[PDB]
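Colleague: Have a look at this one before I ask anything.
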2 protein chains.
Amino acid sequence: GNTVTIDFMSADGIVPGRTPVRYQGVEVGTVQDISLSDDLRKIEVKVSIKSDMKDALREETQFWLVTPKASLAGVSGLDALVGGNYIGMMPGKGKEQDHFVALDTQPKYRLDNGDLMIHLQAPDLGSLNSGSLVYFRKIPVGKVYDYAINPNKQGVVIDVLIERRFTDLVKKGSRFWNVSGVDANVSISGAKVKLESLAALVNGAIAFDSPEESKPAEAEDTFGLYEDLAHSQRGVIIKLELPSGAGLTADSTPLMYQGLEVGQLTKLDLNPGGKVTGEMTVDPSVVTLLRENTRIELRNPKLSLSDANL
Amino acid sequence: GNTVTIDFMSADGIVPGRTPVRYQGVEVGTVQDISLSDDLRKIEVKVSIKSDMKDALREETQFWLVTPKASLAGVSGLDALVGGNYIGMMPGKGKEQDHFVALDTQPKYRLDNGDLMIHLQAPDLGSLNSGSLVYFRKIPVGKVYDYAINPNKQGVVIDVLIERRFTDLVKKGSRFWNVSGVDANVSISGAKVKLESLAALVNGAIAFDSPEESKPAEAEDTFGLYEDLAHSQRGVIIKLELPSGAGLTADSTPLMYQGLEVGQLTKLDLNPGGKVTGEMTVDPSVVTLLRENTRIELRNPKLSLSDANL
C-alpha cells in the first residue's frame, strides 16, 4: 500500500498498528508509527493507505482525529472500555501530496445522500453533544452532527442530520425544542415526577414537530432551538403594560379565561422610564376574543373560607 | 536503544516491560526493570529510551509518574480497568546525564502551541481535578491543567489550558465561575431540580463568558474563580449601613424595584462598634436611579388576607 505523513499536535490516543484510518466507516489505512519531529515540536504519524485509494490523498484530503463521544463511560473513568480513536479522512481535489496537517476538528458536511442537514441557533449548547438524537414523536429520525460557536460569540450553531427516509418531516415551519436531563417537579398534592426517555437523560436530545400546511425544508436551512416543549408552543404574542410585576413571573403566570388557562406570561421586563412592560403568548383559539374593548385584569386569590381554593 | 536510571520514591504502579515513557503522547522509552538501591532506601527504575532520542536526556530532562486521574472508576475500586501510569518526560538543556531523580509532580507548562494557559485564583479547589473541562456556552474549549497551593497558603491556583482555536474567547474582562456537582433546590410550588451537565456532576467543571469590548487575554494572565454563576454576575457594588440584619442573608435577599428584583445582598458583616454593615450588587440597568435622594427601605411581608402573597 501507500504511505503518508500526517502532522498532529498531540499523539494521544493514537497507537501504532492498531488505530485505523477509515473513510465513512470502511477502514482504509492503518497507523504505522508515531514519531516526533526533528525539533520535537510536532508529531509525525505514518499511515499506510490502501494501494487502491491512491487518488484520494490528492491535495485537499483532510485528516482528523475522532473520539468515542465520551458518553457516561469516558467521564466515569473506564478508559480501556470504549472506542478506538480512528483517523477520519476526507478525499481532496487534486495533487500528488503525501504530507498532511491534521485538522483539529471534523470538516463541514460535504456528503450527499438525500438526507437533510439543518442548522439550529441556540443561546448555548445545552446538554447536547455529537450523537444526541433528534426525535419526531419520540422516534429517532436524526442526530446532532457537530456544533460550533457563532462567529459573533453570541450563541452556538448545532448541525442536525435528519436521515434520508424522514426528510418529509422537517417542514419550513417546524419547531425544534431541547429535551434533555430531568425535569423533576414538586408541588403540594401534585409533586409528580415522570421520566421516560433515558438517552435524553444521559446525553440529551432534540425533538421537533411538523405542521401540515408548510413546504418541506431545504438543505442548510436554519431554525431556532427552543428551551423546552413549553417555550415552543405556538400562539399570538401580545404586549402588556402592566402596573408593577409583583406576583408575576416570566413564565408560569397564566391568562385564565373562565378558569381555563389560555395563555401565559413569557416576557417581564423593566423599561427605562420605570414602566414594567411584558409579553404574553395566547392560545390561537382565543385570538378572536382579543378586540378593542377586551380587558386583561390582574387578580389575586382570596381566602374564601367556603372553598379556600388551596 | 539507550538506557537510563531514574530515582523514584515508590515503585507503585510501575511494572517492567509494560509501563511506557512517553513525551506528549508518543511512546518513547519502556521500563526495563525496577530494583531497590543498595541501602534499600530509594527505587532505581531502568528505562530504555529510543536510540534516536539521545539528545533529549541531556541534563534538565525531568521524569515524573502520571496517573489515570481517578475519575469515578479509581475511587470505586475497579483498579485493573483504567490507565497504565506512564512516565512523563520533558527534555532538558544540555549534558550527558544518565541518572535522574523523578519529580513528584509534573513541571510547569513550557510548551508553545498558540493555546492559552491562564491562572485562576480560588479559595479552595472545589470539586475540580486535572481533566475538568472549561466551557464556553457549554461547549468544551479547554481543561484544567494542574493545581497548586498558593505560596501564602491562603488559596489555590488552578492552571486552565484553553485550546488553540478558542483563544479569542478569553478576554481580559472575562469571568470564570465554578460549575460542579448538583444544585438540587427545593421550595413550595417551585421545588424544581434540573440537571443537564453530567461530566460537571462527576468531576466538576469551569465555565466562562466573553465581553465584546475588552482586549484578548495574554498568556499566564490571572483571573478569579467565582463560586457559581450568580456570584459572577456583574453590577455595581453599593454599601449599606443597615440597622440590624435580622431577616437578611448574605445572599438571596433581593433589592426589589416595582416588584422586579434588580439586586441582591452580597455581604453582611458586623463591624466592631456594633454597627451591621453590608454590600449589595445592583443590576447595571438601574445605576442611574442611585442618586442622592434615593432611599433603600427594609420591608416586611404583611399577611394581607386579601391576596396573602404565599
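Heads up, chain B uses Swiss-Prot numbers, so what you see runs 46-355.
Cβ atoms are placed via backbone N, Cα and C, with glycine included.
Swiss-Prot documents B:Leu123 to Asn as a published mutagenesis change and attaches the note Loss of activity. Quoted from Swiss-Prot, the note on mutagenesis experiment B:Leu126 to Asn is: Loss of activity. While the structure shown retains the original residue, Swiss-Prot records the mutagenesis experiment B:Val127 to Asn with this note: Loss of activity. Recorded in Swiss-Prot as a mutagenesis result, B:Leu243 to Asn carries the remark: Well folded and assembled into a hexameric structure, but loses its function. As a published mutagenesis entry, B:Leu246 to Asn appears in Swiss-Prot alongside the note: Well folded and assembled into a hexameric structure, but loses its function. Looking at Swiss-Prot, the entry for mutagenesis of B:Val247 to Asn says: Well folded and assembled into a hexameric structure, but loses its function.
Tell me about the setting of these features in this model.
Modeller: Counting only same-chain residues at least 6 apart in sequence, none has a Cβ under 8 Å from the Cβ of B:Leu123 (mutagenesis position).
Every protein chain shown contributes to the tally, and the Cβ of B:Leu126 (mutagenesis position) ends up with 14 other Cβ atoms within 10 Å.
Remark: B:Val127 (mutagenesis position) has B:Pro113, B:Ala118, B:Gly119 as non-local neighbours, by Cβ distance under 8 Å and separation of at least 6 in sequence.
Counting only same-chain residues at least 6 apart in sequence, none has a Cβ under 8 Å from the Cβ of B:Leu243 (mutagenesis position).
When secondary structure is read from DSSP and collapsed to three states, B:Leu246 (mutagenesis position) falls in the helix class. Residue density at B:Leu246 (mutagenesis position): 17 other Cβ atoms are found within 10 A of its Cβ, drawing on all protein chains shown.
Around B:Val247 (mutagenesis position), the same-chain residues six or more apart in sequence whose CB sits under 8 Å from its CB are B:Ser116, B:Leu117, listed in sequence order.
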Colleague: Chain A proximity: which mutagenesis positions among B:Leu126, B:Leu243, B:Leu246, B:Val247 have CB distances under 8 Å? Answer 'none' if there are none.
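Modeller: Answer, by Cβ distance to chain A: B:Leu126, B:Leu243, B:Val247.
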Colleague: Distance check, please: Cα of B:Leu126 (mutagenesis position) against Cα of B:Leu246 (mutagenesis position), rounded to an integer number of angstrom.
Modeller: 22
